[PDB]
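K.L.:
Structure incoming, see below.
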Amino acid sequence: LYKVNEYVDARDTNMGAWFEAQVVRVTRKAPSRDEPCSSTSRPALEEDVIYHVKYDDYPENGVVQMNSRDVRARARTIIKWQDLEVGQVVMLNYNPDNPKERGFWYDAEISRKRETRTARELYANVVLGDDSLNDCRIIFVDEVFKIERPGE
Amino acid sequence: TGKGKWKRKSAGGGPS
């Protein structure tokens, strides 16, 4: 999963944006006796631990603590128009303030694919850290990324 | 890894 010195991406729940991030340390908090400060479950499973990741773009932050749910391995496979499938989750750049400009790596699923005599249009659903934008059109189709998972 | 690290292209927001 996420080991020290591993290359994984971290997402900011407040903005729902994904950016390159590196793993610096992995740790977990346990209860003093029988009154845990506030954890979903006692430490024991790899998912029951806390991971420390830093943002390469903004390393000044220092050390950030994030759960595995918000941390995912960096994509390693690029999907081309010919390799685009429906129902697959991919990462693309979406800018809610100015969709016609550059956006941050926002997760989204392929909704529908459309081709024209000399133009291509792709439809995908975009989800923000809290707001939803399903049924949205993707201006950039060449920028498509696949998400990798541990498989369990 | 190497002399420097490579980053992926990504930009958004409304810079001033």
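All residue numbers given for chain A refer to Swiss-Prot; the residues shown span 134-285 in order.
This deposition comes from solution NMR.
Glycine residues also receive a Cβ, built from the backbone N, Cα and C atoms like all the rest.
In case it's useful when we look at the structure, here is the feature table from Swiss-Prot:
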type	residues	note
MUTAGEN	A:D142 to A	Impaired binding to histone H3 without affecting the protein folding; when associated with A-153
MUTAGEN	A:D145 to A	Impaired binding to histone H3
MUTAGEN	A:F152 to A	Impaired binding to histone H3
MUTAGEN	A:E153 to A	Impaired binding to histone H3 without affecting the protein folding; when associated with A-142
MUTAGEN	A:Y188 to A	Impaired binding to histone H3
MUTAGEN	A:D190 to A	Slightly impaired binding to histone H3
K.L.:
In sequence order, which same-chain residues at least six apart have a C-beta under 8 angstroms from A:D190 (mutagenesis position)?
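P.N.:
Within the chain, A:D190 (mutagenesis position) has Cβ neighbours under 8 Å at A:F152, A:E153.
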K.L.:
List, in sequence order, the same-chain residues at least six positions removed whose CB sits under 8 Å from that of A:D145 (mutagenesis position)?
P.N.:
A:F152, A:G262
K.L.:
Report, in whole Å, the straight Cα-to-Cα distance of A:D142 (mutagenesis position) from A:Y188 (mutagenesis position).
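P.N.:
About 8 Å separates the two Cα atoms.
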K.L.:
Which of the mutagenesis positions A:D142, A:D145, A:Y188 have a Cβ less than 8 Å from any Cβ in chain B?
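P.N.:
In terms of proximity to chain B, the mutagenesis positions that count are none, since no Cβ is under 8 Å.
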K.L.:
Where does A:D142 (mutagenesis position) sit in DSSP terms: helix, strand, or coil?
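P.N.:
Going by the DSSP assignment, A:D142 (mutagenesis position) falls within a strand, counted as strand.
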K.L.:
With every protein chain in view, how many other Cβ atoms are within 10 Å of the Cβ of A:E153 (mutagenesis position)?
P.N.:
18
K.L.:
Please list, in sequence order, the residues in the chain of A:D142 (mutagenesis position) that are at least six apart in sequence and whose C-beta is under 8 Å away from its C-beta.
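P.N.:
Listed in sequence order, they are A:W151, A:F152, A:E153, A:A154, A:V204, A:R205, A:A206, A:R207, A:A208, A:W238.
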K.L.:
Under DSSP, is A:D190 (mutagenesis position) helix, strand or coil?
P.N.:
coil
